[PDB]
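Enquirer: One structure follows; several queries about it will come next.
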Amino acid sequence: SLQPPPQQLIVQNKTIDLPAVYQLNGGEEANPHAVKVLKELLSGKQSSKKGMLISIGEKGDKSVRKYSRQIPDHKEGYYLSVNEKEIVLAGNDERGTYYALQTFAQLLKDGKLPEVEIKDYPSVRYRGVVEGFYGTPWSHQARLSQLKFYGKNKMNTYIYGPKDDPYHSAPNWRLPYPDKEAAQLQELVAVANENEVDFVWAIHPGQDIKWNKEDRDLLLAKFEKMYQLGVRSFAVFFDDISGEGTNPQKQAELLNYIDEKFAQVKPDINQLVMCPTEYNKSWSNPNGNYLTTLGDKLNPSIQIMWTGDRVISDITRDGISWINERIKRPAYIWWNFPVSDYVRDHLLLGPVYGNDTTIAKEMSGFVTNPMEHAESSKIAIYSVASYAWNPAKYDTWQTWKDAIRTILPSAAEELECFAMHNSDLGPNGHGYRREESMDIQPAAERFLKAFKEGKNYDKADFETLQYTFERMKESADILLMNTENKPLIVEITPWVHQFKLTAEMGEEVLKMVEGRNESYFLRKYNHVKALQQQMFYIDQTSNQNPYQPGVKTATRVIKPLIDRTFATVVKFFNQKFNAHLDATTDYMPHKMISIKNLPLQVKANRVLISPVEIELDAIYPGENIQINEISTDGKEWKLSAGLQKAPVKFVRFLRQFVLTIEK
Ligand SMILES: CNC(=O)C[C@@H]1[C@H](O)[C@H](O)[C@@H](CO)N1CCCc1ccc(F)cc1
């Protein structure tokens, strides 16, 4: 298995030993980065002329003049051959040679190579990642890990643009980075170069830019500073802004000025990219002509980014033809997956799919906007790298599995389990969803329908659910203690905790279904209620960000199954034994009687009704009561209003109804 899969491949049945004795040809000529990889693979240090010849170099080098005709005439292309007599590692360019070695490293198994002929090259010119999300920007160590990962998977582009980096966006995009950050960026660029990645530094000046000489000069001054730090590719983002900065004429003029007075004046600047204000069809106003202005005015060499028909969308043939006709060039795709900054309580670990596989020539580039969880994003990144290199043979599920086995080989099956049930985004404003838990979806749907209707569920379906919950617990506990990729485990641990609780709860609820006596049923019932409380605790103490705090897992299929199964069996119990057990499926320390069944939610220091009287579990100082009588007890009482730290336990009087309290 090779990732990305090469364009052309011919395999035999011969097994070549990684030669004890080798003769290196072209070590002084070839890409130093590629040579370093090779020499590292050759600890079989017997290196005389008496050994198996190994030819490495770029097209035009003396080392590979023979195989000149086999080398693909594409940028970043290469030719690789292994047989009994000689090994060839010939790239069309230095980066092509490097990519030949990355494939060669995958072929090396058990210290023995297969007899293969490979002619390979990318179908998309620019492939990689744009760190362009809202939230905590990737740590320095995360970014270093990312760059080495890109090189291994032949991603040649990394676009730096964290929305919450103050020196990337407003107002301090005018200011140079402090010495610490500057030294770190200098290192990143160096590491990027060592891994054949283009470090593209983006700037995001649109929100407060003045279309005058001062701001223009300051932007160029900033670019000049980044250049001194080693940056050789640049970008200007105009996404998510209002006001004068949205002017297409001014944007195009600025970019063209940057191109003509900086990009072309420097001897070695590669990529120049811009992100438009209208970066998807849905936000494009047909009443005007923003995109056709950019397309006509912006110099053709300059790239224009695009997220598809919507903010979050997959790329289609009709969609890319639509934008391309207007910007007068092939779109540079900005794919908003697996970015989760609008569903921050979810991890998006599912496979990469939905993007048309035949449109490689219709795009200038393809980059993915990831989660602020860097390691967790490697699943999607690895897949995009595969897709972008050879879209014609992109295998959705095989690549997803290959990614997981690469990222965490010591616990691949456990990570698959966790990831399969952590891929959907849940409900959101963009209406973007992904498949989740499809393996067990059919058995869950049948079981619940039969159970509710009082019909007999199939034993097979029941046992599948049992197996699933059992597997989830194993996976959760093994992942917690995994020391192979510690940074990964740190990222997902809160979800892994919630994942195990979900599985434990599922087991206990199934036992309530099997329950044949009252005492045992009650024991299980009390255990479930305690587990609910534990999930609440994690939801309130982990991932407490300002936007979607907490931790949600297995939301598409499994949590609804358990909740609905728990509610149903409790109803049956109350009917049978004339009891009044609470069939609530989510713990809530507060109460709200009156909408009669609308549940309360605790988010940070806020108590709210899901879009009348509320009773808190205690007396708190009140902050305010936003909306769209106060009391400490039911005796004495007193589009928004404040509380001024007054003691509150009861409130009395739907798009929002939120009580904020002090902590
Ligand atoms: C190509 N550029 C973008 O995709 C811009 C932004 C950021 O990159 C963000 O990571 C991504 C997905 O959340 N986009 C969300 C945009 C929605 C949004 C909705 C309402 C708003 F008020 C502001 C932003």
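Numbers in chain A track Swiss-Prot; the residues on display, in order, are 25-618, 623-639, 652-668, 681-690, 701-715, 727-736.
Any Cβ shown, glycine's included, is placed from N, Cα and C.
Sharing the feature lines straight out of Swiss-Prot:
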ACT_SITE  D264  active site, proton donor
BINDING   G156, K187, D263, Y303, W358, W359, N360, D365, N393  protein binding site
DOMAIN    149-416  domain 'GH84'
MUTAGEN   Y158 to F  99% decrease in activity for pNP-O-GlcNAc
MUTAGEN   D263 to N  99% decrease in activity for pNP-O-GlcNAc
MUTAGEN   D263 to A  99% decrease in activity for pNP-O-GlcNAc
MUTAGEN   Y303 to F  113% increase in activity for pNP-O-GlcNAc
MUTAGEN   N393 to A  95% decrease in activity for pNP-O-GlcNAc
Enquirer: In sequence order, which same-chain residues at least six apart have a C-beta under 8 angstroms from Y158 (mutagenesis position)?
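Expert: Sequence-distant Cβ neighbours: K187, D188, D365.
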Enquirer: Under 8 Å between C-beta atoms and at least six apart in sequence, can you list the same-chain neighbours of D263 (mutagenesis position), or say none if there are none?
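Expert: Spatial neighbours, sequence-distant, of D263 (mutagenesis position): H228, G230, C299, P300, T301, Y303.
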Enquirer: What is the separation, in Å, between the Cα atoms of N393 (mutagenesis position) and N360 (protein binding site)?
Expert: 5
Enquirer: Could you tell me the whole-number distance in angstrom separating the Cα atoms of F715 and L727, on either side of the 11 residues that were not modelled?
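Expert: Each end of the gap has a Cα atom, and these are 13 Å apart.
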Enquirer: How long is the line from the C-alpha of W358 (protein binding site) to the C-alpha of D264 (active site, proton donor), rounded to the nearest angstrom?
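Expert: Answer for this pair: 14 Å between alpha carbons.
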Enquirer: Between all pairs in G156, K187, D263, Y303, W358, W359, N360, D365, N393 (listed as protein binders), what's the biggest Cα distance, rounded to the nearest Å?
Expert: 18
Enquirer: What three-state secondary structure does DSSP assign to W358 (protein binding site)?
Expert: strand
Enquirer: Report, as a single number, how many Cβ atoms besides its own are within 10 Å of the Cβ of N360 (protein binding site).
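Expert: Result for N360 (protein binding site): 25 neighbouring Cβ atoms inside 10 Å.
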Enquirer: Give me the Cα-Cα distance between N360 (protein binding site) and the residue listed as 'active site, proton donor', rounded to a whole Å.
Expert: 14
